[PDB]
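First up is the structure itself, then whatever we jot down about it.
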Amino acid sequence: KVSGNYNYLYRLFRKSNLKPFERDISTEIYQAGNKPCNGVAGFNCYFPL
Amino acid sequence: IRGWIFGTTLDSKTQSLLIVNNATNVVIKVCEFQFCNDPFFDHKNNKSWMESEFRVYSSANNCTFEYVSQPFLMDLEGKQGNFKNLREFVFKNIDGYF
Ligand SMILES: *[C@@H]1O[C@H](CO)[C@@H](O)[C@H](O)[C@H]1NC(C)=O
Ligand SMILES: *[C@@H]1O[C@H](CO)[C@@H](O)[C@H](O)[C@H]1NC(C)=O
């Protein structure tokens, strides 16, 4: 759509490389930051989708 | 033994899988289930009532697969006094295939 069809999406980050035909619908924040990163955001803590 | 619960978080943070036999159906389903800590059913041998509870999950959000059937686990024929049955199951989760 010329407005941009942002309803199609992919994953940017993950703990580990998944197994063949596994499927991960987790919405948990990826902590690329060193320190524990409670709640929705923080320094290098990523919403993964 | 009505069945089993399986997963990696068991609390609707991820997907998880439910196997049960109730008073008629067998059901297999896989959802972000918010399971109970003490999931169970009541009969007390059906002494003054029969099946009337489902205490296993508080919610089931985006179930990616479901299947159902007639009642599995048939009882042995003819009977004998205090004779019993061995039921035996192997579960494997490999190549994305339970
Ligand atoms: C057994 O559980 C399934 C799945 O929730 C449901 O469709 C069915 O109505 C239940 N059986 C009875 C006898 O209520
Ligand atoms: C899972 O539930 C959330 C919140 O209701 C929703 O945004 C998401 O699109 C659902 N996923 C699927 C595969 O339906």
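Since chain A takes its numbers from Swiss-Prot, the residues it shows come out as 444-492.
Using N, Cα and C of the backbone, Cβ positions are placed for all residues, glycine too.
As recorded in Swiss-Prot:
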- A:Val445 to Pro: In strain: Omicron/XBB.1.5, Omicron/EG.5.1 (VARIANT)
- A:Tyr453 to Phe: In strain: B.1.1.298 (VARIANT)
- A:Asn460 to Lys: In strain: Omicron/BA.2.75, Omicron/BQ.1.1, Omicron/XBB.1.5, Omicron/EG.5.1 (VARIANT)
- A:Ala475 to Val: Increased resistance to neutralizing antibodies (MUTAGEN)
- A:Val483 to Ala: Increased resistance to neutralizing antibodies (MUTAGEN)
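For A:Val445 (variant position), the nearest neighbour among the listed recorded positions (A:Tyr453, A:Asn460, A:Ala475), judged by C-alpha distance, is A:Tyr453. Packing around A:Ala475 (mutagenesis position) is summarised by its Cβ count: 12 other Cβ atoms lie within 10 angstroms of its Cβ, all protein chains included. The shortest Cα-Cα distance from A:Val483 (mutagenesis position) to any of the recorded positions (A:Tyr453, A:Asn460, A:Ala475) is found for A:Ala475. On the backbone, the CA of A:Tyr453 (variant position) and the CA of A:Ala475 (mutagenesis position) stand 18 Å apart. Reported as a whole number, the C-alpha separation between A:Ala475 (mutagenesis position) and A:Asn460 (variant position) equals 16 Å. Taking the recorded positions A:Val445, A:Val483 in turn and counting surrounding C-beta atoms within 10 angstroms, the largest count is reached at A:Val483.
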